[PDB]
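What follows is a single structure, written as structure tokens, with notes after it.
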Amino acid sequence: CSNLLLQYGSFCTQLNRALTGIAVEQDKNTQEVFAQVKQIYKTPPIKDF
Amino acid sequence: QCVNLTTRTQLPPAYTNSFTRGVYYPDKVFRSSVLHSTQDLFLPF
Ligand SMILES: *[C@@H]1O[C@H](CO)[C@@H](O)[C@H](O)[C@H]1NC(C)=O
């Protein structure tokens, strides 16, 4: 079956390319939402707000 | 006729690294500027 699938080849190369693009896009989405800033601020010990 | 040979000297069998060797044409078709993939009996690199 692998030998027979060999002569298709380009089809699941295309599929893997598409899925990798999707995964990279997911990481991009999370970064662009949450990594708006880069200075990791932290709260002061005193909560005198 | 045939004669058995006597003068000999045995040694441990010699071994070597075959790297990027043992590749032959798969068919008889003129393919140029194409990266083609195939599966056959091949000498592993
Ligand atoms: C020696 O030669 C004979 C016949 O010529 C053959 O039968 C025999 O197998 C040979 N032996 C060896 C060790 O070559």
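For chain B, we keep the numbers from Swiss-Prot: what you see runs 14-58, in order.
Backbone N, Cα and C atoms are what each Cβ position is placed from, and that goes for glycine too.
Copied over from Swiss-Prot:
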- B:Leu18 to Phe: In strain: Beta/B.1.351, Gamma/P.1, 19B/501Y (VARIANT)
- B:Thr19 to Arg: In strain: Delta/B.1.617.2, Omicron/BA.2, Omicron/BA.2.12.1, Omicron/BA.2.75, Omicron/BA.4, Omicron/BA.5 (VARIANT)
- B:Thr19 to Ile: In strain: Omicron/BQ.1.1, Omicron/XBB.1.5, Omicron/EG.5.1 (VARIANT)
- B:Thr20 to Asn: In strain: Gamma/P.1 (VARIANT)
- B:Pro26 to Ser: In strain: Gamma/P.1 (VARIANT)
- B:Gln52 to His: In strain: Omicron/EG.5.1 (VARIANT)
Number of Cβ atoms other than its own within 10 Å, given for B:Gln52 (variant position): 10
Number of Cβ atoms other than its own within 10 Å, given for B:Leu18 (variant position): 6
Chain A neighbours, restricted to the variant positions B:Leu18, B:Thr19, B:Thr20, B:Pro26, by C-beta under 8 angstroms: none
Separation of alpha carbons, B:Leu18 (variant position) and B:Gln52 (variant position) (Å): 43
C-alpha spacing of B:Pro26 (variant position) relative to B:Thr19 (variant position), in angstrom: 19
Cα separation, B:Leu18 (variant position) to B:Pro26 (variant position) (Å, whole number): 19
Cβ-Cβ neighbours of B:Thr19 (variant position) (radius 10 Å): 5
Helix, strand or coil at B:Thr20 (variant position) [DSSP, three-state]: coil
Three-state secondary structure, B:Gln52 (variant position) (per DSSP): coil
